[PDB]
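Student: Sending over a structure as structure tokens; questions will come in a sec.
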Amino acid sequence: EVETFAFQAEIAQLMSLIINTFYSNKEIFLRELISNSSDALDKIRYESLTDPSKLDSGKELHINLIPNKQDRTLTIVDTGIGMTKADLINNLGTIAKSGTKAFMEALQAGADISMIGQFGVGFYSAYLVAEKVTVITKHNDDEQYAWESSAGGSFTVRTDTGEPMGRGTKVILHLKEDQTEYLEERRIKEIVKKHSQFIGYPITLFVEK
Ligand SMILES: Cc1c(CO)cnn1-c1ccccc1
């Protein structure tokens, strides 16, 4: 059972704007995704100060950067609060319509793509370097779901059958054929130290063969 949904008209034109606009400062995607992971970890930590039973699905709060050359994927793993099914379909799409409309008005006013985080839609910066994005997430109050989109105005959602996460969000970036630089160890270490040095959670960058 794989359900296919259509993006909102405002989210669709933002995606095509990110896909089609010539813009060479593409590395800002990792800051936006790590900043998105840091917010999810803050929310589960806050909910735990008044309820220590919410870490039952995992006490550790960290962020993992796992590059893969054989599959040509960069994965950002966090043990944050996760996202529910209503989040993946209705909720965040409604929150993002205002920041989207504000982001375009800023772009015609002189702003550039790197300012996408101050409008709450920084996740779509992943499509600067990805031709397809997979999101595996697990919320304490919901099952494990798989989100996927390759632009075009549509996305899919299904119940994931893979490895149980316990709690968190896994963002898999299927890198474009000409964007394999973000699979290199020394490159990722440079973007992290430059853009996300003050993230208050341990960031472990994995290495491969
Ligand atoms: C996290 C997020 C926002 C807020 O920036 C807007 N859309 N999304 C999102 C991401 C992945 C899948 C479905 C929706």
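Just so it is clear, chain A uses Swiss-Prot numbers, and the residues here are 16-224, in order.
So how was this one determined? The header says X-ray crystallography, 2.5 Å.
Keep in mind that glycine also has a Cβ here, set from the backbone N, Cα and C atoms.
According to Swiss-Prot, the experimentally introduced change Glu47 to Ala is described as follows: Strong ATP-binding. Strong interaction with HSF1, HIF1A, ERBB2, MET, KEAP1 and RHOBTB2. No effect on interaction with TSC1. In Swiss-Prot, a published mutagenesis experiment is listed as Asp93 to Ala, annotated Impaired ATP-binding. Strong interaction with HIF1A, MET, KEAP1 and RHOBTB2. Loss of interaction with HSF1 and ERBB2. Los of interaction with TSC1. For the mutagenesis result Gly97 to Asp, the note given in Swiss-Prot is Abolishes ATPase activity.
Please go over these features one by one and say how buried each is and what sits next to it.
Tutor: Under 8 Å, Cβ to Cβ, and six or more positions away along its own chain, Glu47 (mutagenesis position) finds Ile131, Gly132, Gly137, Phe138, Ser140, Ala141.
According to its DSSP assignment, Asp93 (mutagenesis position) is in a strand.
Taking a C-beta cut-off of under 8 angstroms and a sequence separation of 6 or more, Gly97 (mutagenesis position) has the following same-chain neighbours: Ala55, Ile59, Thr152, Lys153, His154, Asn155, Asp157, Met180, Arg182, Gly183, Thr184.
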Student: For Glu47 (mutagenesis position), what is the secondary structure state per DSSP, taken as helix, strand or coil?
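Tutor: Note: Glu47 (mutagenesis position) is helical by DSSP.
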